[PDB]
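Heads up, the thing below is written out as structure tokens.
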Amino acid sequence: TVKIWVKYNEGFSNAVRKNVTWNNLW
Amino acid sequence: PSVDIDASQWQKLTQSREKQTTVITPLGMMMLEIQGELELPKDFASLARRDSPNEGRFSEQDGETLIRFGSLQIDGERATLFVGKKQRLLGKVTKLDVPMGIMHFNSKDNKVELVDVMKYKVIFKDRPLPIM
Amino acid sequence: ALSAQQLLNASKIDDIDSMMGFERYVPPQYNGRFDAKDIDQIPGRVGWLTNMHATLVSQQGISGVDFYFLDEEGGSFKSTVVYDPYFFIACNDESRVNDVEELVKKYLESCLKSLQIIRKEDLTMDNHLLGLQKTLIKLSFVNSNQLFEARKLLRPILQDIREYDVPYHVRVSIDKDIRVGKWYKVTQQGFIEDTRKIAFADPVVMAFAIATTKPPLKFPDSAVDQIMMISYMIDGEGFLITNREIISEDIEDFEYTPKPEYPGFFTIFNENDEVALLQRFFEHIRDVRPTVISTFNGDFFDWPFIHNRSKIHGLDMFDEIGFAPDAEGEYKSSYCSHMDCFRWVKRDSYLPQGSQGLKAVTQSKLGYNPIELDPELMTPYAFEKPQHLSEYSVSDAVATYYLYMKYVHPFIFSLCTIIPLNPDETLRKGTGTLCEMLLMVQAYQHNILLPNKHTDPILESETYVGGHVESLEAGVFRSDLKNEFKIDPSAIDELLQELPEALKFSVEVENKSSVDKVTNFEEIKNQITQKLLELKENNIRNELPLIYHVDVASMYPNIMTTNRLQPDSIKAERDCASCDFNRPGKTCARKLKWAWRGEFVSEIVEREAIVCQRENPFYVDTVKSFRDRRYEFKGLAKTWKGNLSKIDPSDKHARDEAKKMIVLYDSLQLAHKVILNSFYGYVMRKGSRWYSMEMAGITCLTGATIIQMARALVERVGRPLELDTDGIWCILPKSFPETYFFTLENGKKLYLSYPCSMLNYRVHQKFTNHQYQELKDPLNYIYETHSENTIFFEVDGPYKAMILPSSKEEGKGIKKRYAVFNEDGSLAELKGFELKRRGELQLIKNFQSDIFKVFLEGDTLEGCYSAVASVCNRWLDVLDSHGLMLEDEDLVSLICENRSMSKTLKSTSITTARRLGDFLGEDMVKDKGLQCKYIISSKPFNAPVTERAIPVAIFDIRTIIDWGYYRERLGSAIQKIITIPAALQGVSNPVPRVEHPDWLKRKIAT
Amino acid sequence: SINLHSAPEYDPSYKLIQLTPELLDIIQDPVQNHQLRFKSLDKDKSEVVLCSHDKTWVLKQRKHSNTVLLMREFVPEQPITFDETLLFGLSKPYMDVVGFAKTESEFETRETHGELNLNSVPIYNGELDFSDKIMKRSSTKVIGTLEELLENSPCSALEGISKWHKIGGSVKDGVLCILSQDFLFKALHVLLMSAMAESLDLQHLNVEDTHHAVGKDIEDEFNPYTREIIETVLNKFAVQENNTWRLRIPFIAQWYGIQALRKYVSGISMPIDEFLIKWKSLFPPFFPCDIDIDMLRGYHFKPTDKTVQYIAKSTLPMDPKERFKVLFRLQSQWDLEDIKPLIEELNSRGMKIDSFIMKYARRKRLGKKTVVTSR
Ligand code: SF4
């Protein structure tokens, strides 16, 4: 019931840009 | 294949309603970014029922078990998010350099609908503290 | 001896070079006039010089040097200069040189190539300053091996040392005036510098990172582990090679661009196995022909590992791409420099060893936070989540590339343009050796015979005081809290008396202008007079402070040039024996104090030494000239800054070359800054060619005297807080006259900060050398005398707050530690604190980073101390509850303490290491640096101090933890940071579990 | 204050797309016919683009390592009261929001040149009775009108019509087509002969009068120069605008030069003088135009400095080193302006063209010309 929390990431990371396919949307 | 973005409803609502004043748009929207993983229970229907009535920390609304996971208090640009009994997050309301836009892909009818456009975000970049 | 082997190596290197596009270019014969001013007539080819190496060349071999060039036309070539090696013999009896000649005639049965009589200056010899010269025999030889055999032949006689680290390439580069980074037309007569091209050409730049297999919980070991990926970047285009016997899926093409400034489009080469990956890598290198290859700590990890796997698959990397380990175990090629950025990081970045990881350099210098992944999850993910692992690999390669391109490349290449070395050497030598090399250049060009390397035995503790440090007050000081000042009225009296001349000096010396042209002298002078008189009346005052820092611009170099300090000026049992003396009246020689320190019982004795004002100026001329060229580039920088903004905004309109120019002059001025600052430390190094302990003493004592004079003034007019070597942090009363701006006739304004000008005026009153002489007519030995002084305080600030710690010891402060904050609340400097110290709890770092800023809240002393009391009570609630108010997962992560072992196991770390020895084998700890992760547990009770680090990562935890120990640890930190300065500021103990001892009360007026 | 709640199941249809200022201007425009449309050539392989009515952006998803929760405001169906915990700084609840989505990525838009997907579009050479031929072949793909083509193409309407006109697209007997090079220029030649034969205003041409002029004395069943063909030739070799066409005369001369190269001098390196004479003689009488060989730069090469020979850019390799190898095989020493339009296609980095040349081969100058030798 009190088992909700955030596992802190030490630093902000932004991942690599990826191409998008039609299946990526659906 | 190809499909249009339907943005007529959001546009009509935007022109007929005033400019965005606070962090929440007139249609009632907010985003949130956390540097981490929000560790939540894997099940909810079973666990929402054992929560005592006084706490109401796991409520039921229209057949859906919603978890009351925190509270938000906005003091000017400063903002604080209380999570559970043991977490406190300090953050800020920042104006987006690039106005984000939420959309919606209706797979059923192959229709795309513009839901809304953001201009602000509430960010929390520091390690969570106890609620005190 | 190894002649024929060196010829074999030369021919192999020639084959490598030709395969990679460096054919030997031999320019056409041209019988005409070697002239340097006209260039366009002479037949030949213009090229930008990028490397040079000693070599031996065939028609017995002939010594020479290969120079590797790029050109204005996008191509490359190499060309070779030949030069006879030589060294000199000095005789102690000139009259019988013919007998010595006969001796060596016998000693050098076959080694000798030629001989010749020459004359050089010897600065140890009486009357050398009046033109008496030393006669020397120049002895020439075919190669370095013959030199080394000659030295071996001469050593028994000396038993019954000279030129041993004079690199051959250095000797030719100096004598020929050649520098990497400069442009030359290569001709038969030699190299003619093209002064028209200054902007660098653009080399092919390769940066690379490997990902390897390793066993669980151990380090990669190159005898058995394999490469799973190699990522690299070449001039902004990414490549990734994969070993699909191990990486369990094909990686697809992707973009990684962590800032818009840094684009990364990566093309993928999924290769079937390890050998194919190697062949694709080497083949790609051959395809693109890099002349820089960069790594991060590749000399200790990447390269030997690659070598051993290469050998394991029967490939010869030297044969494939020409890289091989040298005698130091470092990886070098002929045609491509290996720029391991870690060397630059360690030497030049100015960062503590705790921040020498890729992460901290990336965040500090490139300004963003890269992706991080635990190695234990990295190996399974190779199979299970290959995209994430591949994101890590390319992030590594991007960071290394842009770190190199933005910082290391301009810096190293600009350093090569004044120092006679190739990039590898300029990267790796001590700063003392670079200084040595510059002075050797200056000496050669002024025909000065170089002294031999000092060899005298090491007065066991020769470790004299280098700088003076004082903690004067501890506490928080803030612009919104009032402080007590006690003004010495006789200081204001001195200031008022000195004021007209102090302002005249400000106008004419500080600003290099003339009082003649000042519009507002009397107005300003009345305004200041009124402020000083007001301060004079109410001289016991309590008001808000001005937090200033004042710091002499380039302290030790300016002390050196002002006092004309150089090693040859030290008397050494004789001066004025043959040169005239009454012209400064004090027999020419200017006596200055240094502090001698013997340790035997320890004793310091003040001593004095004479600095000749007529001695040959080559050292100090290098310093003055170097200082002016750096100032030149700071100026050019500013002009360029104006050019980068004056113009139009079409960024791509042939003005990105101008930005390259900007970057370039930036690099040259910072390169002069670092070389300039290496001149103090050079004079104390072991084996220095210009060793002088006395010179270092003179510099340090002079600076200490200047800075104490400044201390005596500030102490009479304000409150100094902390002093370290060449800097003073102080507070002045708000009523003190501060900043004004004189208006010039052109309408411009000149800035005046009066505390700074009053100090510089006093420095010029007390420490000007009025005896600086210079040859006005060298043929007749006519000297001219004048006054030199380039020592100036400058001011930074005002600041919002300062926080200073106190020692645990009675009547003692802590040196090398303080915190200072800018007006906006940001951190300007942190020295000494646990963040920097080996071994600390991340929680404590998070604590200190929280607490420092909270002293700027509140409007009163009591309110600020109440606020820190409240945070103390917050921490007491977390610690008094033994961690119960805390999730079980967040705590265990947070338990790491990190410690470097500076040596090998063969301290608290040591026992852990020993136990690590027991656990993972002693070979694991045969090298330094294993995983030293520990917590101090309450149990077992009575364990020894050296047992305190227990390996715990292997492991009711809340009852295991010794919370009282950590509260004591926090108490210790709190003692240093909060409670003891509070006590010194008369505030009673906000953390009662650490009690105020009696002595600290006694310390203050109580 | 607002109470934050979370549902057990999020809708993954909601995704975040970055909106640049220009996108915002586009978004707030009710005037547009088509506002925005996601387009892709296929479902599994090709890239996805976002198109407005006149511009095209390619989409790129960018993953991030954070937890991003979007909350929408909701009105609880039944009054709900929450207990107070040791929480400080709490105002009375006035509305309620629920995190309904958890997004891990954004969709960035980068401007790119829209191109037509000409997969199933056949080539028309002016064959008689072509309707029969479209069933002589088995083309399942149907394209009745051009709007349907544009709808299924990754481009905007204006880009589509411009590219379609540029490649000489047409429609014959109700079937969409692409004209062959030969028959298109032949139709141009006959049209110009008829236009100057009837002294028409070449700057104010309309479809009807020219179409009538071309097919005046030929049978309709065997007259392929239909009205649609006329619209294509006008939209290809003229500019329209009550909109009329005016001829692009230097462009026509350039096209004509390309035609001459492909028909007559594609196998031998003729001296330039004789080729200019024959070239000049091929035009319809009194056509106003001057000539220089640089108006065919990028379509020819020079075996020696005073001769010319045709080369088609389509036959050149896509590997850089190979294409440069074959270029140097055709000409050891090149003039810079001759080789520049030939290398434009290899790398879009926007650098100085000389740097582009400096990856493999090397430059060497002389008096005015700069040539390139792979050493
Ligand atoms: S002090 Fe002056 S006079 Fe004496 S030796 Fe030196 S230069 Fe000569």
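These residue numbers are counts, starting from 1, taken along the chain as shown.
Heads up, header says this was done by electron microscopy, 4.2 Å.
In case you wondered, yes, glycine gets a Cβ from its N, Cα and C as well.
Look at C:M555 (mutagenesis position): DSSP puts it in a helix. Under its mutagenesis annotations, Swiss-Prot gives C:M555 to I (Swiss-Prot position 644) the following note: In POL2-9; temperature-sensitive mutant.
Listed in Swiss-Prot is the mutagenesis experiment C:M555 to G (Swiss-Prot position 644), annotated as follows: Increases rates of C-to-A transversion substitutions. Cβ neighbour count for C:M555 (mutagenesis position): 22 (other Cβ atoms within 10 Å of its Cβ, all protein chains included).
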For this session: Note the 8 unmodelled residues between C:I458 and C:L459, then tell me the distance between their CA atoms, whole Å.
Result: 8
For this session: Express as a whole number of angstrom the distance that separates the Cα of C:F600 and the Cα of C:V601 across the 62-residue gap.
Result: 5
Seminar exercise, completed: Residues C:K906 and C:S907 bracket 6 unmodelled positions; their Cα atoms are separated by (Å) 12
